[PDB]
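Let me begin by presenting the structure, written as structure tokens, before commenting on it.
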Amino acid sequence: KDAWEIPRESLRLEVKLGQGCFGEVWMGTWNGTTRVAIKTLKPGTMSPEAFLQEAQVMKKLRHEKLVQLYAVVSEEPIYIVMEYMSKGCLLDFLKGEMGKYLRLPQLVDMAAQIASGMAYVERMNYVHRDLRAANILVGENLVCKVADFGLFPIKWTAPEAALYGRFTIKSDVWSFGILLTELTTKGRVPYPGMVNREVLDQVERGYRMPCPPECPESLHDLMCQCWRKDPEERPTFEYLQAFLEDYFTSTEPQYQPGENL
Ligand SMILES: Cc1cccc(-n2nc(C(C)(C)C)cc2NC(=O)Nc2ccc(Nc3ncnc4ccc(N)cc34)cc2)c1
């Protein structure tokens, strides 16, 4: 029905990448010459007009640090098609074989890029709701992009949101501070040892994560700004973008590598 439409025959589906309840995600081939990621709808497990609100949104929100919609087969079976990210989810990349070698300069660069994707989302006055590593894709050359896999994540969610349902670009910012610990511990779970009910209790009373081992203090301070009790006092993604981009000159000019960061 719109120019995003393509025929179900231009697609050679190849390797499975796992199932959610609504369908499957496949690596594959568009016009025999393009690496794509194809998302599935199992018919009857849900309606088109809901399964395709994703593609709908991915048509509005287009940006170099956001995941890229390519095309739709919006007639059953229904397919959504986007660019293929050759290193998968950022969470698997940080805990896997690749995380042995990632140092603070690549990690902050990743950070700078997700921030930049998020700067666009702020600008577009849209709200993410589930910023965290499991939702960032990594591509060739440590290229990161904000995605949503439709994965409660209270460990990543700002109080005002987990409690009262006040999700905003500012709760997205809290989540960013949590992402900064993921990047700086190679994707370890935030708040190790606490269980959800104690995170709510503990963060309510002002408890905040300490400096990760080897993380510079000024990055911890940035995490802390991200986690202010007061939504409006947390910084913009635009600020976050710039401060990160500029890190190794303005903020940590004497940075030296160590064993892990
Ligand atoms: C559920 C829903 C509903 C409404 C909107 C969304 N949004 N929202 C966004 C924002 C706001 C960030 C633009 C993005 C989405 N949707 C989305 O990210 N969908 C999506 C993206 C990539 C994939 N899968 C893979 N793709 C590209 N390489 C891979 C490489 C490895 C791998 N394992 C999976 C993949 C599946 C679904 C999501």
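Numbers in chain A come straight from Swiss-Prot, and the residues shown are 257-407, 424-533, in order.
Every residue, even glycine, has its Cβ placed from backbone N, Cα and C.
The feature ATP binding site is assigned by Swiss-Prot to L273, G274, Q275, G276, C277, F278, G279, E280, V281, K295. Every protein chain considered, the tally of other Cβ atoms within 10 Å of the Cβ of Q275 (ATP binding site) stands at 11.
According to Swiss-Prot, the feature active site, proton acceptor maps to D386, an assignment based on sequence analysis. Classification of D386 (active site, proton acceptor) by DSSP places it in coil, neither helical nor stranded. The number of other Cβ atoms within 10 Å of the Cβ belonging to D386 (active site, proton acceptor), over all protein chains shown, comes to 17.
Spatially close to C498 (mutagenesis position) yet at least six residues away along the chain are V445, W446, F448, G449, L452, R506, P507, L512, judged by Cβ distances under 8 angstroms. In Swiss-Prot, a mutagenesis experiment is listed as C498 to A, annotated with the note Significant reduction in S-nitrosylation.
Under the DSSP three-state reduction, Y527 (mutagenesis position) is assigned to coil, being neither helix nor strand. Around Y527 (mutagenesis position), a 10 Å sphere centred on its CB holds 17 further CB atoms from the protein chains shown. Looking at Swiss-Prot, you'll find the mutagenesis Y527 to F noted as follows: Constitutively active.
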Where the C-beta lies under 6 angstroms from ligand 1, the matching recorded positions among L273, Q275, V281, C498: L273, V281
Largest CA-to-CA spread of ATP binders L273, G274, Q275, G276, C277, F278, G279, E280, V281, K295, angstrom: 14
Spatial reach required of the 16 unmodelled residues, as Cα distance in Å from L407 to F424: 9
